[PDB]
Structure formats: C-alpha cells, structure tokens
Amino acid sequence: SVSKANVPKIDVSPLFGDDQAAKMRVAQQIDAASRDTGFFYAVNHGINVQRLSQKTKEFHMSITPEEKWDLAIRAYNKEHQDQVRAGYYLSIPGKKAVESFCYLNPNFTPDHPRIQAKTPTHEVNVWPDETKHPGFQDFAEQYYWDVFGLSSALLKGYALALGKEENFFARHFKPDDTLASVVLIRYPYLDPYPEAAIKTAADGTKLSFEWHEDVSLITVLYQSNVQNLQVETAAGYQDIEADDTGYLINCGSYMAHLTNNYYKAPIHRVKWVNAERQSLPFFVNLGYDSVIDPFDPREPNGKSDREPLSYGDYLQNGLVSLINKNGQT
Ligand SMILES: CC(C)[C@@H](NC(=O)[C@H](CS)NC(=O)CCC[C@H](N)C(=O)O)C(=O)O
Ligand SMILES: [Fe+3]
C-alpha cells in the first residue's frame, strides 16, 4: 500500500544558544533531512502549542457568519478590494469545507512606508471585535513573534547546513518588513461530507488539497494530531506521521531557487480525512526587496548561473500561481 516517510525529530534547542559545535550537529541533521524527504520535526522549540491550539479553536468555533463577511478577503467580498492576503477565507456549506484566517506582520500599520506606498503584498491586518473575541488579537500578534523567533533560529541552522555564516538568511528576515504570514486553518468534521470538497488524485487517493511546492523560504507548521500530509518521492507518495507537540518544517521554492535545487522544495499534498483538525502554518517570507544571490553548494566555487530573484516579485507571482493551480482556499 502506502509507505511512511522518514521524518526525523530534531532537537533545535542548541540553535538558541552559544555552543557552536552543538549548532553544527543540528545543522548536519537539517542538511540530511533536506536532502532526503525534505521534512523534519523541530522539537524542544519552546512554543506553547497547547495555548495556540486552544485559542485557535475558540476563535473558529465562536465566529459567526456576520463577522466572517466583515473580515472576508476580496475573493468572498467585493467591498474589500485591499484584502488580497489578510482576512477570512470562508467555507461554502455543501461545497467547500476548509476555512481559514490569515494575518501578516503586525508592524504593517497605516503609518508603515510600504503601506503608504501601496506596495503589492503588504496589507494591514483585519481583526474581529475585541468584545466578541477577547484576547484573540493579543494572542495572535504574540504568536507571530514567538514563531518568528523560532523561525529565525531555524534559518541559522539552514545557513550553517549549507556552509554559510549563521546570519546568511536571517539577516533578511526582519520584524520591520517581513512578508511572513500565519494562517489559522480549520478542517471540519462534516457528515455528510461535501463531495465537491474532495479531489481525486491521479493515483486514486482522495485529497483535500492537491500537490504543490510551497511559496516560502521555509514553512513552519503546527497541526493537530490527525495524519493527513503526504510527500512525493520517486517511488510515490509517502505518509508523514502526525506529531502535535512538534513543528513540521520544510523548504519552499525560494530555497530551491537560491540553492540550485540542492535543497528541493518537496512536493506534498493533503489527504482527505473526515475529522475536526487544525493546520497552522507560518510561511517564512523575507522582505519585498530582499535578494539573495543564488549559489550551488555542489560546486567547489559555489558558482551558479541562476538569476537573483527579488523576494517580493517571487511572492506576488507565487501566490497567484498557487491559486490558479490548486484553487481559491
Ligand atoms: C499544508 C498546510 C501548510 C496547509 N496548506 C496551505 O496553507 C497552502 C499550501 S502550503 N498554502 C496556501 O494556500 C498559501 C497561503 C498564503 C497566505 N494566504 C498568504 O497570503 O501568505 C493546509 O493544511 O492545507
Ligand atoms: Fe504546502
């Protein structure tokens, strides 16, 4: 039938410290995972994921249709022309099961210069009413910075894994301008489950979301303990086992570009499972003007012929292409 992917659990705690040899040992494990299936679990990460899951559940379960329209992105509410990324992504009863809420850098305010200039991909977050959802915005903004901190540390591991100084990626990952997003996704239990929400893969597997590479530098994902993800290998798709204490980490296609595909962006898909669950990704994106010169770790000199790609142009094109290929979420 279907085999299981080798997804190692890596203790990332040395990446927060000052023991340089211990950091190299973490980096070696990141390298090995990135060259194998492309996924690993980050453990001993220091984030209170129990509070994350509880607060996210309380939001998803208490928000009403009125509030969802008021928060909806432009795809669901033509009045909200400025909300392409941030806001609520509605389910469609009988047709579309998944819903989610996406928010961006809390530092993007009307006062921010990228907002003043109307630069694409930058938006001001929208939030529910504090009286109906007490503490939610405070929790969500805090969480952004908590997962930002973990992601910064992981980026030091990836830099060391590739033979670079530890700030090689992290220097471009800044609180003032990061395009990183959090998505709070609800996959509901439904009976009957809408057939229109289930896709059939070429190999017959029933899916909630088709194969893709991620639009990110790396993706830092929390999920509740319901198995759903599969990664493509040359010998077919393999199941990724769930772990609701760890963060699942993989590279996105910007990492594949800048390493000349030495660290590939793994192709993965989401199997259909009729179970109430959470999927909480943090997409590690750089700043709009961030450019990293591509290199090829396989070459003594690291020379690559690939063109440098501005992160903002990469992200704008990548988000649109993912909608065109796999559907509006
Ligand atoms: C596999 C998970 C990461 C998750 N998939 C997803 O969230 C999928 C594929 S990675 N991602 C997207 O649609 C991109 C959302 C980008 C976000 N609106 C933004 O503006 O930054 C899932 O559970 O479906
Ligand atoms: Fe993905």
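Just so it is clear, chain A uses Swiss-Prot numbers, and the residues here are 3-331, in order.
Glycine residues also receive a Cβ, built from the backbone N, Cα and C atoms like all the rest.
The isopenicillin N binding site annotation in Swiss-Prot covers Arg87, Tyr91, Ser183, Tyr189, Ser281. In the three-state DSSP classification, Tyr91 (isopenicillin N binding site) falls within a strand. In the shown protein chains, 22 other C-beta atoms lie within 10 A of the C-beta of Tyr91 (isopenicillin N binding site).
One mutagenesis experiment catalogued in Swiss-Prot, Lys98 to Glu, is accompanied by this note: Strongly reduced the catalytic activity. Look at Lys98 (mutagenesis position): DSSP puts it in a strand.
The feature domain 'Fe2OG dioxygenase' is assigned by Swiss-Prot to 176-288, with sequence analysis given as support.
Annotated Fe(2+) binding site per Swiss-Prot: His214, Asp216, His270, in sequence order. Long-range Cβ proximity for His270 (Fe(2+) binding site), meaning a same-chain Cβ under 8 A and a gap of 6 or more residues, is found for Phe41, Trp213, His214, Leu231, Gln232, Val233, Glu234, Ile242, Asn252.
The Cβ of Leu223 (mutagenesis position) has 21 other Cβ atoms within 10 Å, all protein chains considered. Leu223 (mutagenesis position) falls within a strand segment according to DSSP. Swiss-Prot documents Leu223 to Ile or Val as a published mutagenesis change and attaches the note Strongly reduced the catalytic activity.
Quoting Swiss-Prot on the mutagenesis of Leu231 to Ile or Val: Strongly reduced the catalytic activity.
Swiss-Prot gives this note for the published mutagenesis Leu231 to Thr: Abolishes the catalytic activity.
Per Swiss-Prot, the feature 2-oxoglutarate binding site maps to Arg279; the stated evidence is sequence analysis. Packing around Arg279 (2-oxoglutarate binding site) is summarised by its Cβ count: 19 other Cβ atoms lie within 10 angstroms of its Cβ, all protein chains included.
Following the DSSP three-state reduction, the secondary structure of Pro283 (mutagenesis position) is strand. Record note (Swiss-Prot), mutagenesis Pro283 to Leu: Abolishes the catalytic activity. The unchanged residue is displayed.
The separation of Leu223 (mutagenesis position) from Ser281 (isopenicillin N binding site), Cα to Cα, is 7 Å. Residue pairs drawn from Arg87, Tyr91, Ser183, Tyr189, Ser281, the listed isopenicillin N binders, are separated by up to 19 Å at the Cα level. In this structure, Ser183 are the recorded positions from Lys98, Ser183, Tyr189, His270, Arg279 whose C-beta falls under 6 Å of some atom of ligand 1.
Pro283 (mutagenesis position) is surrounded by 22 other CB atoms, counting those within 10 A of its CB over all protein chains shown. Checking the recorded positions (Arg87, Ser183, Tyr189, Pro283) against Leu223 (mutagenesis position) with a 10 Å Cα-Cα cut-off leaves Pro283. For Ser183 (isopenicillin N binding site), applying a Cβ distance below 8 Å and a minimum sequence separation of six or more within one chain yields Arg87, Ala88, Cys104, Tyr105, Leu106, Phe284, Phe285, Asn287. Within 10 Å of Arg279 (2-oxoglutarate binding site), as judged by C-alpha distances, the recorded positions found are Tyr189; the full candidate list was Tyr91, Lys98, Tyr189, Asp216.
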